[PDB]
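J.: Quick one: the structure is below, and I'll ask about it shortly.
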Protein chains: 2
Amino acid sequence: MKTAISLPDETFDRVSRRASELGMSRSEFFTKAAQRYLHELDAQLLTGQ
Amino acid sequence: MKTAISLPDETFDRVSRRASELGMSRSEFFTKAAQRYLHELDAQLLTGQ
DNA sequence: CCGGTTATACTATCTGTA
DNA sequence: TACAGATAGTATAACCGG
């Protein structure tokens, strides 16, 4: 189902700006940023080793 | 402002799984997902060229 | 009892068909 | 071109925890 996240005004402006810059939606941006979140976490943890 | 992320049943289950894996909520998940997206975006800027 | 997160709900805009 | 439906976003409410 649809989700509602409580974000600030400056952060919401950045998310909507990079979402329009990439050419995707906000639901698609979250899906790509959720998988890329695991790619960034695994990359940062591996680099810190 | 509030965010409207339209997620199905599979994507929502995976988002709540990685959120519980980190030990944070979905609100802080997006805050760190956007910060992680910007960290990998900076690496995409230099490494990209 | 008071907030915060989360889901529902209504409304508006875009798109596709007639 | 006009209308109806579908999808996304702002808006509003509900439940749980401190």
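Recorded method for this deposit: solution NMR.
Backbone N, Cα and C define each Cβ position, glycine as well.
Quoted from Swiss-Prot for the published mutagenesis B:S25 to A: No DNA-binding. Annotation of the mutagenesis experiment B:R26 to A in Swiss-Prot: No DNA-binding.
So that I understand the layout, could you describe where these features sit and how close they are to other parts?
T.: Look at B:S25 (mutagenesis position): DSSP puts it in coil.
Of all Cβ atoms in the protein chains displayed, 20 besides its own lie within 10 Å of the Cβ of B:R26 (mutagenesis position).
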J.: Across all chains shown, how many C-beta atoms besides its own are within 10 angstroms of the C-beta of B:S25 (mutagenesis position)?
T.: 14
